[PDB]
Amino acid sequence: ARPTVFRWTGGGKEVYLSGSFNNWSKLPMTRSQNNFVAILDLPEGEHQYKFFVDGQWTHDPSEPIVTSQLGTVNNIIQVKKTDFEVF
Ligand SMILES: OC[C@H]1O[C@@H]2O[C@H]3[C@H](O)[C@@H](O)[C@@H](O[C@H]4[C@H](O)[C@@H](O)[C@@H](O[C@H]5[C@H](O)[C@@H](O)[C@@H](O[C@H]6[C@H](O)[C@@H](O)[C@@H](O[C@H]7[C@H](O)[C@@H](O)[C@@H](O[C@H]8[C@H](O)[C@@H](O)[C@@H](O[C@H]1[C@H](O)[C@H]2O)O[C@@H]8CO)O[C@@H]7CO)O[C@@H]6CO)O[C@@H]5CO)O[C@@H]4CO)O[C@@H]3CO
């Protein structure tokens, strides 16, 4: 697994990260420079995720998106060879 950084820049007071990599639980993100950050060690390959921002599910319009099998919109990124790449 590679260290991988998620950064929410869309504002809010309290933000959780939810994704395929945590079985769609809600990881509290750390407030940092007016943004929210979380760092996970993730295997190389595809990951879907979304944000829970002040009680509302939201995706990041600046990362790629895909429609899940549930009929919902997730972000989709690919972890590659770069420690601490930011998504
Ligand atoms: O919890 C896991 C989950 O979290 C994230 O989903 C959140 C999402 O981002 C929010 O927007 C909100 O979702 C609500 C949504 O906006 C509403 O539209 C409504 O959803 C309705 C759908 O619109 C509608 O399509 C229908 O859904 C049916 C499906 O069409 C049908 O295919 C089937 O779904 C089953 C799947 O086929 C199956 O794969 C399995 O789903 C899993 C996903 O594949 C997987 O990605 C993950 O889902 C994430 C998700 O991607 C995030 O965005 O986990 C799933 C397993 O838990 O299971 C499905 C059966 O449950 O069945 C459904 C009908 O049940 O109906 C709904 C009406 O409810 O409501 C949404 C809120 O419930 O919230 C979610 C978190 O809840």
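Chain A is numbered as in Swiss-Prot; shown residues: 77-163, in order.
Structure method, as recorded: X-ray crystallography, 1.5 Å.
Cβ coordinates come from backbone N, Cα and C, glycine included.
Here the residue is the original one, while Swiss-Prot reports the published mutagenesis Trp100 to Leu with the comment Partially inhibits glycogen-binding. The annotation that Swiss-Prot gives for the mutagenesis experiment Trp100 to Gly reads: Abolishes glycogen-binding. A mutagenesis experiment is reported in Swiss-Prot for this position, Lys126 to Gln, and the note states: Abolishes glycogen-binding. Experimental mutagenesis is annotated in Swiss-Prot for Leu146 to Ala, with the remark: Significantly reduces glycogen-binding. Quoting Swiss-Prot on the mutagenesis of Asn150 to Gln: Significantly reduces glycogen-binding. Listed in Swiss-Prot as a mutagenesis experiment, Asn150 to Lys is described as follows: Abolishes glycogen-binding.
Structure coloured by features recorded in Swiss-Prot.
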residue	record	Cβ within 10 Å
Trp100	mutagenesis position	14
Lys126	mutagenesis position	20
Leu146	mutagenesis position	8
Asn150	mutagenesis position	22
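For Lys126 (mutagenesis position) paired with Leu146 (mutagenesis position), the C-alpha to C-alpha distance reads 14 Å. When secondary structure is read from DSSP and collapsed to three states, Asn150 (mutagenesis position) falls in the strand class. It is 11 Å from the Cα atom of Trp100 (mutagenesis position) to that of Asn150 (mutagenesis position).
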